[PDB]
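Everything on this sheet refers to the single structure shown next.
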Amino acid sequence: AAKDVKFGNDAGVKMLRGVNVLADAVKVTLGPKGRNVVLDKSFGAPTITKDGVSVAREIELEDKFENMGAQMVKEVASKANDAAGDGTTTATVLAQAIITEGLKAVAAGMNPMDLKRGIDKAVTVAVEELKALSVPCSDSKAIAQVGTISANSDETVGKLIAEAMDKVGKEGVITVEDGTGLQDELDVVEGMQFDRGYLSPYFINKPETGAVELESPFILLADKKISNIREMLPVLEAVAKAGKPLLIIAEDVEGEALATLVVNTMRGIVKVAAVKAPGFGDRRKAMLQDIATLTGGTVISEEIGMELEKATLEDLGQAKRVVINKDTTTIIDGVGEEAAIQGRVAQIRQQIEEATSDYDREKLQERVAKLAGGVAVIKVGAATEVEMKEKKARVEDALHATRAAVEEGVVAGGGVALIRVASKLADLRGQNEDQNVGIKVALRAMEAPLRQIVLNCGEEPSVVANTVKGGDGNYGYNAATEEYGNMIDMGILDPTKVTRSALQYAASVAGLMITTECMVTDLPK
Amino acid sequence: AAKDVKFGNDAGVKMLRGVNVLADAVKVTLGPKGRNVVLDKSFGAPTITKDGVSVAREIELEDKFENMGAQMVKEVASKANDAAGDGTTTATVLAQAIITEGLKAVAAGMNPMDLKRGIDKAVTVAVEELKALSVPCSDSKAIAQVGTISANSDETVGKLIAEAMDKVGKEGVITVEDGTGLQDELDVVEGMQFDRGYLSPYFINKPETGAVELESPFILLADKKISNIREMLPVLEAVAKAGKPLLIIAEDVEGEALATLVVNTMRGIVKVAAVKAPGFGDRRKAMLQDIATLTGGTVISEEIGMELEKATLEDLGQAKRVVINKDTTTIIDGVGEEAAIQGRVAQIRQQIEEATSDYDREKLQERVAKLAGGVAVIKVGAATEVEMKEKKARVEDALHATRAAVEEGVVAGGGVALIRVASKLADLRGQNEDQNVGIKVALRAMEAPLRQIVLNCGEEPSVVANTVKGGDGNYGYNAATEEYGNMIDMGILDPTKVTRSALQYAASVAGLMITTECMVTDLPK
Amino acid sequence: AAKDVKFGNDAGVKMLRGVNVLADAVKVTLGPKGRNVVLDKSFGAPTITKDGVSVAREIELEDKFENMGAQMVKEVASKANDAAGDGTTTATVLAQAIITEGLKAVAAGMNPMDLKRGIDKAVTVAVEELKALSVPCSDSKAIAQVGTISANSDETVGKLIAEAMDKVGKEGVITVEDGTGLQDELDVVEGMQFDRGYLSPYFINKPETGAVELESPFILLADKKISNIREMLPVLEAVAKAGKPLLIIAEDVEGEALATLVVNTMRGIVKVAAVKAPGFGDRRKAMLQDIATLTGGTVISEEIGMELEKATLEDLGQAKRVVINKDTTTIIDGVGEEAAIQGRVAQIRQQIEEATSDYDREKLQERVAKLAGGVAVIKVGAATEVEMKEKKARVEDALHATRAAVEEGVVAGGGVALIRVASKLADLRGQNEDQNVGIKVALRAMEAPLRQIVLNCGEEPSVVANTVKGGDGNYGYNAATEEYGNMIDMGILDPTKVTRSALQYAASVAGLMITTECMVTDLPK
Ligand SMILES: Nc1ncnc2c1ncn2[C@@H]1O[C@H](COP(=O)(O)OP(=O)(O)OP(O)(O)=S)[C@@H](O)[C@H]1O
Ligand SMILES: Nc1ncnc2c1ncn2[C@@H]1O[C@H](COP(=O)(O)OP(=O)(O)OP(O)(O)=S)[C@@H](O)[C@H]1O
Ligand SMILES: Nc1ncnc2c1ncn2[C@@H]1O[C@H](COP(=O)(O)OP(=O)(O)OP(O)(O)=S)[C@@H](O)[C@H]1O
Ligand SMILES: [K+]
Ligand SMILES: [K+]
Ligand SMILES: [K+]
Ligand SMILES: [Mg+2]
Ligand SMILES: [Mg+2]
Ligand SMILES: [Mg+2]
């Protein structure tokens, strides 16, 4: 269709207008005094929310060029969401502040490529400096503290997460399930988690976690690409009869076969979800086998001349529960016998002795850790169904934050970390004056989150910013009580991982828009 | 003609909009970093100015209700200008701050009369307090200091003003004239100043001072009202022949006769200006006579059966110079002989002995002081015509500030004095909640001048206001260097009188607008 | 009338667009390859010109705000023009370049007052540095050279100007008149020049020089202000009878009397021109007397009780010729006898011995030099009336440039001097970053004149600018021949005084525009 094409400044003003509608809608919800945003729904009451990502999803604009700007900067929240699971609003605030000053510098005649280089240099140094401020979260006391804080001061949840991490290691797999009664339970089951997510968003049966959850499912382990539905028919009907759901772990599920699984789990017919097998090449087969051993299944590979047509319910593996994210599959309580599994471990453990290369060694150690480690299962107890679904959600969130904390530690919240970082970089310089302006654009942007939190309180950003900057270390502003003090002592912490992601994705998308010269869109027609 | 009529809120929003355009245009010029305002002129290059009064005179708005709010608030500046001859921009900023928050309170349902009452109570107490803060300017050291500081640190100008005040008293008449050569000259001549201005603005031959200036003019002293030009004709033509200008001092110059004088000095035909005779009733005649004795003229009064037709050049008085303002006439160097004047002084001095009432005594003492006081003439020396017109202007301005200082003392400049006054009134309460709101409106408005000074620097008004409020006394912000310090030691002082006037005029017009319910104007038609 | 009022950015974009129309019209005519501009006239053929001033005078714009920006910047050309008499196009190109980048720096958020401070600092340093580069023009060889070059390589004209300067000194008075025949004549007559111009442009009888020229006039020397025509009547009629013109040298000629002289020399009735008397105060009377002595006239002062009514043709002085500019009066060949004049000289020369102050000494030496120095008269010979008016024009222009060269010397033309000065200032810094951007603005603008000369040639500005920047000293681009070389050896010189004026008036009006926050004009109605 015929296009509308815009260049330079014409395009920049449209982009900036769109980013501003998006960011301005989102940013009112930042921090403890965030304001509500009302989102219209086609039936019944509108949604009232303080959640950045809910607002951003609804933003689409009529002017097509403004719309492109909103959708580009929206990619900042979702990327920060996917990498750290928090900080999408902080990321949008940082993005609008960089884009705004960046595009003003461009309109003033400064070189967009230098501006970007300066932003990137500041970001690179800011991130090193964030790591140097990060306070580690390594012992179970620290873990329990963070978990307590993330669970709205519920010391129970903190103890639980610390206990789970103590059983499987802070890098171990932990899930949470509904409790059976009043008290919390923590057990370790045979299980495993690997880095593959669902092959279509449609398999998601729980939009609240954006996840796929299956109970007592059969697991098809196919060592090949599935293109034809034909191959599946006999196994699918056999599973239909036992009344259980099916997890397909294949080398891949492509077009035709996937499209059918999507349409057929959509009409309730059979509950099937498909993920890619972990790894690639040689180690892929070995790993498929690890899963087989764990779930008591049998790898159906074309190398031994086995067909999917000639596969019964006995070939399929089984587990009590499987959960799959955008990019994770976790298999909880596999049927595989302790004999077979422990025997498999001993095999791999010997491969480690015969390994003639570090690379092969690490790859093997990873397999053993997954196979011998199992999965911690937190079962959340409560008095009623309602209190339970609620406590479960708190445990899930608290776990998520604590995990982030364990990885890269914690830094002062309320946007003080980025403010301290920016002041350590006052002397940072680049190769020329435009790069220097770029550096300053990014240092200035780093105050935006603190300023917006203050603004949402009804206080003066410039006064609070200036006061915070005039102290040091963990001194900042507690926006819930409206007092200054030590952020760590007050329990206002951000996982370093979230702060670092929000900054990095903000600067990344911003540097793409600051170096955009031309925009192409359909004619409004 | 048909009227448009608005009430309540509809009226309030129009008034506020009008005030805002006027105040916004004027306030950019405030203080050392005031910005330029460009004023269009129908011929040649526009006027570029940093002077509030120049801006304010040009403002007139299309919408007739908005225009009414601009013109009501302009009354602030012009009355502060008439009373204290400085501070009109400060006055305009205080007025906008009061009006803005007062009208918001009204829109919120608070009682306008209580708001006004609260504002008024605050202003009353603020003015007592500004007198307590005020530092006297009474001795000739102080007067030289203030003069020096108002002359851009020119100690020469400070010495001259102190010398002139030492000759004629700090309440005596002082003028400045062009020097004859390189050095300054101070002499005392016979002369007098009285509280009557021109009878039409059209006599103004020097729009730069808004004044009327006449050189070696004849002075007609007529003890009656002049309605007919007929009477004047014979005296007017006799004056026309001598080639000198004429000052008419009559009991009044009404309609017909005035209209003619206006038209005839307009076409350059004869240079004539008219003022009312000073005082009223009995003392008016005796005062007319004092002027006569001073200028060597003869009172033409109808009580002795004298006509204006039978008056020659010999009857008229004379002086080297007369200057007339909106509400002052000053006669410089009258021809009257020292014998006659000194003899008249002695007469009045005896009347003071015979006086049987305080009131008659004081009135008589006033006359003697004027007749015996003379007029100090400062002649400004310089190397070139350009340097002299410049140094003359500095002396004029310094003289004007010093006079104000001598009446009411001096306080910290840079808006600090009103901030110190506000903070002392934090506990001030009225009869009810609305009145308390009124008080707060006024105390908040008292910050506005410091804030606007700061904003014109390009700095952050809330940060500086916060810092200055955290200090005390004379601590404040020097907007020329951008440093904090002691306002007095840094030489940044305002005459108390100008601070007081700005505030009282601002509050006065703001209270009228806040209690306005209805506006009537012509239909745009 | 009702006003339109604009603020900030809305004002800045209007200003800028009006400056661009004006400067774009003017700048095409810069340099040896300047292009033609066609100016409509209401009757007959349009005017075709390469003269910037001519273009500027016609520029008026419909949008009242853009018109204000044109009229402001036109003040640059006319102030350069009054101070130096050349360089107005250069000055307009410098202003456009400073305003353009200065308003873009404001739009980007930079503090206008700091921007202006930076520009002023660069200009102040640039001017010092121009002085350091200036090659003197002090001996008569250099004077002849510069004369020759300013006269389109006419060595004749150069010799003449050098001979005239040799007779009366390089600071002496020199005029040019029509020759009587074929050869040039140079003689020295009794005469004098003083710093007072005409009191109205209407006395101009020669619009080609914008000058007033009077032949064998009477000279009224009145030591007082003339307000009334009455006083003049008897002297005016006495002059009317002798059939000669009259020059009025009074303390001033104000409103009424001036308006009449304007109207009466306008209808051909009597040829009268009026100028202020030189100096002020005491030395004014002494100086009035010097003129009297020179012209054989008699001072009519009111201090000795003399009237203008009682003045005959015998009281008036006389001279063969007088010429009056916007700000100069020159009296050529006064009738005064050598006895009286030489005797007056001896008097003053004694005052110099008795002088007890340097100031009084210099003032006296100035009077002797004027009275004893006379006036060099260049009479231009030619073969026909046409060739003579033409040669006379060349001599006038050459003289004017040579005089400018003698005061402050000469620098490389072609915009090279400013480019050399800009590169010496690369390290110049101010108090903050916005001041530094200011400095850069001004250094970038200093390339504009060379780049616009180049652009007028149809060559590439950046290539030429870069090549000139890469050499040094007087290396530049000869835009007549399109070759690089040594600008001084090629004879492409600018008087330092014109380059300095152009740059200072440009920066001065540009700094006012940059710090303009608000504009007020009549509603288009
Ligand atoms: N008492 C507090 N005082 C100041 N800041 C706080 C306080 N409590 C939490 N915060 C800060 O609030 C910010 C988090 O606000 P949120 O509203 O969750 O937005 P976000 O995490 O940036 O984006 P979402 O949640 O993905 S939408 C973090 O910087 C916290 O440090
Ligand atoms: N260095 C300074 N720092 C802060 N304030 C100053 C400084 N110098 C003068 N001022 C203040 O600036 C204010 C005077 O500003 P102006 O521009 O004259 O306007 P104004 O008197 O209120 O109104 P005008 O002159 O009639 S228009 C006073 O409050 C001074 O004390
Ligand atoms: N051959 C040349 N090559 C380069 N520049 C030259 C040459 N001859 C003269 N110029 C320069 O041209 C500039 C002057 O051009 P003009 O057109 O007179 O403009 P202006 O003097 O800037 O403005 P006017 O005359 O008052 S309109 C000076 O910079 C001269 O040095
Ligand atoms: K939120
Ligand atoms: K001002
Ligand atoms: K030209
Ligand atoms: Mg969050
Ligand atoms: Mg003032
Ligand atoms: Mg020229």
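By Swiss-Prot numbering, chain A shows 2-526, in order.
We read in the header that X-ray crystallography, 2.0 Å was used to get this structure.
Yeah, the Cβs are placed from backbone N, Cα and C, and that goes for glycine too.
Per Swiss-Prot, the features are:
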- A:30-33, A:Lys51, A:87-91, A:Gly415, A:479-481, A:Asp495: ATP binding site (BINDING)
- A:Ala2 to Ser: Complex stability is significantly decreased; when associated with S-76, same residues as in M.tuberculosis (MUTAGEN)
- A:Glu76 to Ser: Complex stability is significantly decreased; when associated with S-2, same residues as in M.tuberculosis (MUTAGEN)
- A:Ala109 to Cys: Forms inter-ring disulfide bonds. Prevents ring separation and leads to the formation of high amounts of symmetric GroEL:GroES2 complexes (MUTAGEN)
- A:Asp398 to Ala: Can bind ATP with normal affinity, but is defective in ATPase activity. Binds non-native rhodanese, but cannot release the protein (MUTAGEN)
- A:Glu461 to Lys: Temperature-sensitive lethal mutant. At nonpermissive temperature, the rate of general translation is reduced and a defined group of cytoplasmic proteins are translated but fail to reach native form (MUTAGEN)
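Features recorded in Swiss-Prot, as mapped to the structure shown.
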residue	record	contacts (Cβ under 8 Å, 6+ apart)
A:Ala2	mutagenesis position	A:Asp523, A:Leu524, A:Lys526
A:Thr30	ATP binding site	A:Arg36, A:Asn37, A:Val38, A:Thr50, A:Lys51, A:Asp52, A:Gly53, A:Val56, A:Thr90, A:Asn457
A:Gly88	ATP binding site	A:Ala81, A:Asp495, A:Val499, A:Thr500, A:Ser502, A:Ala503
A:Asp398	mutagenesis position	A:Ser151, A:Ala152
A:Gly415	ATP binding site	A:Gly32, A:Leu451, A:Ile454, A:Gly477, A:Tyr478, A:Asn479, A:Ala480, A:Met488, A:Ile493
A:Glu461	mutagenesis position	A:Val455
Note to self: Please report the distance from the Cα of A:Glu76 (mutagenesis position) to the Cα of A:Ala109 (mutagenesis position), rounded to the nearest angstrom.
What the structure shows: 27
Check: Which Cβ among the recorded positions (A:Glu76, A:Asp495) has the fewest C-beta neighbours inside 10 Å?
Finding: A:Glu76
Check: Where among the recorded positions A:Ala109, A:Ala480 do you find the Cβ with the fewest other Cβ atoms within 10 Å?
Finding: A:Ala109
Checklist line | Per-residue Cβ crowding (10 Å cut-off), top of binding-site residues A:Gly32, A:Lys51, A:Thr90 | finding: A:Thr90
Notebook entry, point to check: When each of the recorded positions A:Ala2, A:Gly32, A:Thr90, A:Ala109, A:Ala480, A:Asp495 is checked against chain C, which show a C-beta distance below 8 angstroms?
Noted result: A:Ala109
Next item on the list: Quick one: of the recorded positions A:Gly32, A:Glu76, A:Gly88, A:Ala109, A:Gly415, A:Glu461, which have a CB under 8 A from chain B's CB atoms?
Entry: A:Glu461
Check: Any idea what DSSP makes of A:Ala480 (ATP binding site), helix, strand or coil?
Finding: coil
Notebook entry, point to check: When the Cβ positions of the recorded positions A:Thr30, A:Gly32, A:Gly88, A:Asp398 are compared with the atoms of ligand 4, which fall under 6 Å?
Noted result: A:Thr30
Check: Which recorded positions out of A:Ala2, A:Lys51, A:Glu76, A:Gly88, A:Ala109, A:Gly415 lie by ligand 1, going by a Cβ under 6 Å?
Finding: A:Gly88, A:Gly415
